[PDB]
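Working notes for the structure below.
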Amino acid sequence: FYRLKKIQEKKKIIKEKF
Amino acid sequence: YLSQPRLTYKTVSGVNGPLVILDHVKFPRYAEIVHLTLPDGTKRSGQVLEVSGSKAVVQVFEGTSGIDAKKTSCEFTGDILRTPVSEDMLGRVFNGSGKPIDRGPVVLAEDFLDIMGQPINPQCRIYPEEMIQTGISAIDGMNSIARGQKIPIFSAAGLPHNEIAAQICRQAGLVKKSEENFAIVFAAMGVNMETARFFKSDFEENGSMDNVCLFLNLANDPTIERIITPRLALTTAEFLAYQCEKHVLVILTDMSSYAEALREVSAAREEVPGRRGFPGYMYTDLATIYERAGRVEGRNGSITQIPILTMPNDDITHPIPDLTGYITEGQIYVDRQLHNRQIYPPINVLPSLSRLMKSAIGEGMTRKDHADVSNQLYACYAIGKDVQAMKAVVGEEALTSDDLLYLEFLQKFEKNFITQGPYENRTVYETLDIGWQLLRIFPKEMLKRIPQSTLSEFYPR
Amino acid sequence: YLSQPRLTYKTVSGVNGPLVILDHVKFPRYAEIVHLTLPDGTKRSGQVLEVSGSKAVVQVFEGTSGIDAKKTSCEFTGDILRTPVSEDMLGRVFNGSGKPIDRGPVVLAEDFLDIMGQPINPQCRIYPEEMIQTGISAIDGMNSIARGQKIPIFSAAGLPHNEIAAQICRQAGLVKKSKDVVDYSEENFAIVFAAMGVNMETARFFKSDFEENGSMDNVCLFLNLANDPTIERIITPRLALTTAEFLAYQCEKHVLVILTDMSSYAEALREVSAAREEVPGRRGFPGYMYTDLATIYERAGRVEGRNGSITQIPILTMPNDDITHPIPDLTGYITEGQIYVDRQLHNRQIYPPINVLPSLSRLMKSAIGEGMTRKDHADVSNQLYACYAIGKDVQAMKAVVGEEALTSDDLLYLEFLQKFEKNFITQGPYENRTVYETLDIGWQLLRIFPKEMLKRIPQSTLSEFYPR
Amino acid sequence: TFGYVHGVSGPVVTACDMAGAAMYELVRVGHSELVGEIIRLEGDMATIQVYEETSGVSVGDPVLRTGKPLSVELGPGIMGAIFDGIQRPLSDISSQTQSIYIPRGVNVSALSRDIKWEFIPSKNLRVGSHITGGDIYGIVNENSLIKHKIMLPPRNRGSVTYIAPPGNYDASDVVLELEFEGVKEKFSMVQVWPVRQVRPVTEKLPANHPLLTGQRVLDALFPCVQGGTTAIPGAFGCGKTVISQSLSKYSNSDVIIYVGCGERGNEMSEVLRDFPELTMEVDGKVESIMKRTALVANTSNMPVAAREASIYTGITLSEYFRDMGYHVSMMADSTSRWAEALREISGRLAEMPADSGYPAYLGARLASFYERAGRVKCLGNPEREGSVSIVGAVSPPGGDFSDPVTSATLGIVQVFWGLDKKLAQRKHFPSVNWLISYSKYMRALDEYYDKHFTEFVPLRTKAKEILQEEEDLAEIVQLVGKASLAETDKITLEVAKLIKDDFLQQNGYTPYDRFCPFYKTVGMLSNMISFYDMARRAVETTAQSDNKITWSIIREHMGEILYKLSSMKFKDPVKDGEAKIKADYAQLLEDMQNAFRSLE
């Protein structure tokens, strides 16, 4: 669960690049 | 000396959980302290945790509530947290944050010391080997605690660990026999106030409130100040030890609540978890809490810690007992089974262990036969437990004489040695004599843990 | 073929562990070899993995150290990795990168081949039928293997699997000894061995064993130590496999590849994945490691129109003696069979400690029978096997209760277990047994029971052979 | 040339305006110039793992750059001193500050530049002769036990132009000077060496000599070679640190290096207090063992990242003394703390955890760290022969042995030892499990043991058989109540109990058995096996023919003799010469024989 949460947050912050 | 006028910014760019972000902050000072003015006027406090660019994340000691991004204000100190220390604080009471509780004043603070403290030079350490007089047979004789050591007690809910703390802080002494006295230090950790009242009453029972530096914290209070309280108490101990040439009996309670608060903070900060979900740096934090102890060159003072902790589910492999065992030398492990057997003091002797027998005991301090007596008693008790387990199924008929002798020895050991009572201080010599009387039941041949010379010298009585 | 001068860039935009991200590269190539020059002047190599617009990422096969944002150069050859390969590679030694380490000359290539090789067309592949002698008693007769059959060796830390590998590679032979010996002796076995994540002591043990055998005329050795960089292991196996392909399908010889410590390959791939921030599968290993193990385990079997063969004999370690650990499971889904060296047998000093119980070799189905090995073979193994399983059941029942409840049949099963372990399993260091002898030993171990107990055996065969 | 801080997060600091950067390059930060190392770079930005707690660095602080990676100093004076993770001599700081605290990031020299030392030339090297890197040319006597040797550093050669004559010179005083192409270059007695780079060697060599072990157990059962690798995983409570102390205290090696990773200063307290007291001689005068040992203390209060450095400096020091042509046994304590520190630096740098939260590269790092070992042949004209062994200590997370670190250490190491919680609960010092523990070097040592003792194999095989049989029958006798057992079972289990409570039990702190030699151990085991065998044959024959010898009657006959066999460990070899000990052993043997003849 923690690993999935971490990658989801990574994808999210990548999404807000612009 | 800091002739710099203070600052205050209103640029609150967000709040998420117990964290608050401040944008346009000018030249952040890391590990700072700030004060917060709520719109209605209530005061709050916190410490800056993270800084990056013109941003500064800050955690709040008392917890986020009511903070408005447009109305509240925040002002900046520019210095790490420094706590007021004072030798006159003894006999007073304060909350976790340090403010007075008894309608006492703002303490006149002999100095301002770092809350995080500082490490100690390795080479500036001296080993302690003075045995302390506890008055409990299960400690003096089996798990004798010496000065400059930090043995905790592993206890669960409903156990009489509080009374053990009372006894050890009441019947403190010196085995090696001017006057002596121990400057008690104690800080609660969110425990229910009934236990706090009981400790207070027992501390007046001691009759030396003038040497009782006390701190309090209740369950209903904010959780996150529990991260600060023990560090403040330890700073006080440092000040009273290495600046006033005094011995301090530092004692804590309920480290499980501390672990829980640190866990909640870590979860809010989404760090990498560990076993059971605990923080990775819980070990280093516990190290900063515990290794602040001992005695050093050029000082006659010393630091002794008794950080009793709660033990959930009576599981030895639970992370908090495990890591506390690693960081320290010794343990006590009060037993639930013995308390259900209606025996006091209910300390299991087998799982307990003290690592200071190497120098605390021996000839010239207590005797030339303490260590071998204790080793023989441990071996006999363990084999007695094993044969008891065997008898639990096999039955008395198929046993041998040795088995019955071991069972009788175990019965004598439990009824007499452990049974000590609530207010009957006992000397080291009496416990040694009692142990010898217990051991006398076995003839000399089967004693495989005693040297020949001592066995010939002392046994025939 | 390429006939243009090379190209060079200098824009380095970061280093993320064993990866080097960079910017402003025009018209790159996916899976393309890159050279590096450091400020101190040393040389290096890498592989383009990610590509996006002008920015691209690479992986330095020997790690990153001393690289600089502006004082390091990089060079793009604009070509897929082409490795050298010749028949002369026999008798040589190299590292993971393929450079010499035994003082010998640089490689002199006969041809340039592709590291990825190619997907063979399955229709050409000829189904194996030859059954290869091993000399080992547990493998021969019971979990035998064939020419071209890929079998792994499951083992664990501290187990003596290394000399088992030595024995299987040294005692190689064919079981068709019932004909003229002169035509039999012509056949040999080229060996190609690829150490990977192997300490010094085991490597020198293997090379000393090979020197004792005196078989370097047909041994190529690729070596890897612990002190070397880790990312070499990503490509080390592929080099050996491509050389094996060239030595089999073009040099016509019979080759036998050996691979070491595939869990290290999995660990290196997981490290690359951890650097590459892709979606992690179970236990953090990337999802596509299954396809990668497929691509590294498929270069086997013989092909039509030729006469060479390729047998894959990897060894892999199971952490904590686990069978449901990911890498054992996925390898089980690629490889057809298992061996399962057991620690419990090793505890009582039985060498080789091969646990027949969880072993399997599917391609035994048509590799044995009259004319091939012997008329009466498979049912003997099945009977021995069922008897062993039931004997282990009786042993457990003895543990639970005691010998008092055991019947005479249980005693017979227990003595069968004892003799089976003592004779059939225990072989010795250099006891090269024959197939007929192992069949005779199996009949001997069957003799202890009368006719009635055996159940999975034809009565005709029993009347034919048992009474003698 | 300089950078400015941008952000900080405990032990990591992001910086800016540092385009001229290279990873694993030393740096200094803040007004306290705390030492650090680059780990990540992107654009002009970077990140630095800081070897000191960072409460006191704010944004915009200067970031000084240097050109060399992490490095250490090698030369005379290192022996007998105490260092921390990044090589600070604690005595010098305690003298300078005259205080009991570490100021944050003090700039002290590793080796004092104010003590002069006698020097001896090579006696065979003249101005104009050619020399290659790795050749000893000078001898300095640090103390009467060790004669320090200096050799030309690698990547250096050519013909010498000047050598210092005999006399007293300090570190600053130039001693040697060589030219190889036409350029003169000077050389002092102190060597700057990067820590992460392996020292070159000539070739590797197998093991031939056994590493001495004080305890009877782990020597006659699970031995270790002088240059191999050992692991000692064990849960808390056992305190295997004392086993490490016993290893350091007594050993046939030449130099002992202890390093600490996150333990308590009390361990240091015992070792520093005790070693000056302890003393021993080899070829004459007696000298304290402190002169032949070096310490690297690092308590847990110290900064997190410093521990990795500390381990690396330890292996570097042991490597330098490996080049000296000696045998150096090191024991590293609590590598799990190193694993945790690496987990923490990664987690703060926000990588993706691989297994149990730990990074994806712990295995390769641990394997490389252990790989720096073995017995090799040095690279020099005096043709030295060096050797190094490691004793790593593992700390299971809660006693569970399925942790990734434990599996990796098991997979890399050659000798594995087992610690069991219940055995330590028994006060059965040491708590060797003898069931999961194994070694892989008995075969190599068989040549030595045959050449020098000529009888160890039957003893070992029979001991292993007895222990295995007792382990098999333990739960069996538990689940059948010792009712229907043959005499053979009873003799086996009781002699196994004798072996357990006498031969395995060994209190290494009582004065008479702080240390045991090999000959006494094999004598003990010979006596025990002879007793067991003679009892076995006697009971077998008597049961076969008539008048079966049950355990009770033979026990009545030989209660006195088995009591002596139990109490025979009470020898005190310092007070008892070996000849008298073996004479008493023969005397006991013939007593046992006489009793057995008296029975039959």
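Just so it is clear, chain D uses Swiss-Prot numbers, and the residues here are 17-616, in order.
Structure method, as recorded: electron microscopy, 4.3 Å.
The backbone N, Cα and C atoms fix where each Cβ goes, and this holds for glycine too.
What Swiss-Prot says about this one:
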- D:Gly250, D:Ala251, D:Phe252, D:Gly253, D:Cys254, D:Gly255, D:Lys256, D:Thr257: ATP binding site (BINDING)
- D:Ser384 to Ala: Significant loss in AMPK-mediated phosphorylation (MUTAGEN)
- D:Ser411 to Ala: Reduces the interaction with CRYAB and MTOR (MUTAGEN)
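Annotated features, which come from Swiss-Prot, shown on the structure.
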residue  : record               : DSSP (3 states)
D:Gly250 : ATP binding site     : coil
D:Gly255 : ATP binding site     : coil
D:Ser384 : mutagenesis position : helix
D:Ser411 : mutagenesis position : coil
List the Cα distance (Å, whole number) between D:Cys254 (ATP binding site) and D:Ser411 (mutagenesis position).
11
Just name the recorded positions among D:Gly250, D:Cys254, D:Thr257, D:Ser384 whose Cβ comes within less than 8 Å of a chain C Cβ; none is a fine answer.
D:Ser384
At the Cα level, what's the spacing in Å between D:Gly253 (ATP binding site) and D:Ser411 (mutagenesis position), rounded?
11
If I take the alpha carbons of D:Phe252 (ATP binding site) and D:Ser384 (mutagenesis position), what is the distance between them in whole Å?
27
If you measure Cβ to Cβ, which of the recorded positions D:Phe252, D:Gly253, D:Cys254, D:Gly255, D:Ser384, D:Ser411 are under 8 Å from chain B?
D:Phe252, D:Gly253, D:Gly255, D:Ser411
Around the recorded ATP site, report the further residues of that chain (criterion: Cβ within 8 Å of the mean position of the Cβ atoms of D:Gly250, D:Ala251, D:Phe252, D:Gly253, D:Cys254, D:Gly255, D:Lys256, D:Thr257; site residues excluded), sequence-ordered.
D:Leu435, D:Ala440
Quick note, D:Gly250 (ATP binding site) and D:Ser411 (mutagenesis position): C-alpha atoms separated, nearest Å, by 6
Neighbourhood of D:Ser411 (mutagenesis position) by C-beta distance under 8 A, where only residues 6 or more apart in the same chain count:
D:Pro249, D:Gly250, D:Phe252, D:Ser350, D:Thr351, D:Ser352, D:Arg353
D:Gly253 (ATP binding site) has how many other Cβ neighbours within 10 Å of its own Cβ?
20
On a count of neighbouring CB atoms within 10 A, which of the binding-site residues D:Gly250, D:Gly255 is highest?
D:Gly250
Which whole-number value in Å describes the distance between the Cα atoms of D:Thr257 (ATP binding site) and D:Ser384 (mutagenesis position)?
24
Can you give me the Cα-Cα distance between D:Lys256 (ATP binding site) and D:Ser384 (mutagenesis position) in Å, rounded to a whole number?
25
